[PDB]
Amino acid sequence: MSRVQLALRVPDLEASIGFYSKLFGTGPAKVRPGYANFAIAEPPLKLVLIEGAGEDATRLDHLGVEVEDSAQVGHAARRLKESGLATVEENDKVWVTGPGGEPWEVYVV
Ligand SMILES: [Co+2]
Ligand code: NA
Ligand code: NA
């Protein structure tokens, strides 16, 4: 259906991969320099780890909703705009930002 994407900026990518592998009982789906992600079935979650630049603590990088196909992104894009939110589309993604600055992407992988 759809799942939340949580992207964390972490000070230690390697330590974070080990921790999350244990927490969710599954290994990362993608690993490359400075980046890893996990595709978790239960709870439905795309977890993204971005290595920080000498960061002192983990912080939120961005948030999102991962959907099945482009049509769903388009539907979300139109609904969000009609609701009065300012949006930015990529062509597939739509971006909105919350009042305290937290960015959300609605996207298809
Ligand atoms: Co993302
Ligand atoms: Na979810
Ligand atoms: Na934060």
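Here chain A follows Swiss-Prot, giving residues 1-91, 101-118 in order.
Every residue, even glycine, has its Cβ placed from backbone N, Cα and C.
Pulled from Swiss-Prot:
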BINDING   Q5, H62, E114  Fe(2+) binding site
MUTAGEN   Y35 to F  Retains less than 5% of wild-type catalytic activity
MUTAGEN   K102 to A  Nearly inactive. High decrease in iron affinity
MUTAGEN   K102 to E  Nearly inactive. High decrease in iron affinity
MUTAGEN   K102 to R  Nearly inactive. No change in iron affinity
Rounded to a whole number, the Cα-Cα distance in Å between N91 and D101, flanking 9 unmodelled residues, is 5
Under a three-state reduction of DSSP output, how is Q5 (Fe(2+) binding site) classified: helix, strand, or coil?
-> strand
Compute the centroid of the Cβ atoms of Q5, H62, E114, then list the same-chain residues not in that set whose Cβ lies within 8 Å of it, in sequence order, for the Fe(2+) site.
-> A7, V48, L63, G64, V65, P112, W113, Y116
Starting from the Cβ of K102 (mutagenesis position), draw a 10 Å sphere and report how many other Cβ atoms land inside it.
-> 16
Other CB atoms within 10 A, centred on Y35 (mutagenesis position) | 14
Non-local Cβ contacts of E114 (Fe(2+) binding site) (under 8 Å, 6 or more apart, same chain)?
-> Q5, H62, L63, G64, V65, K102, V103, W104
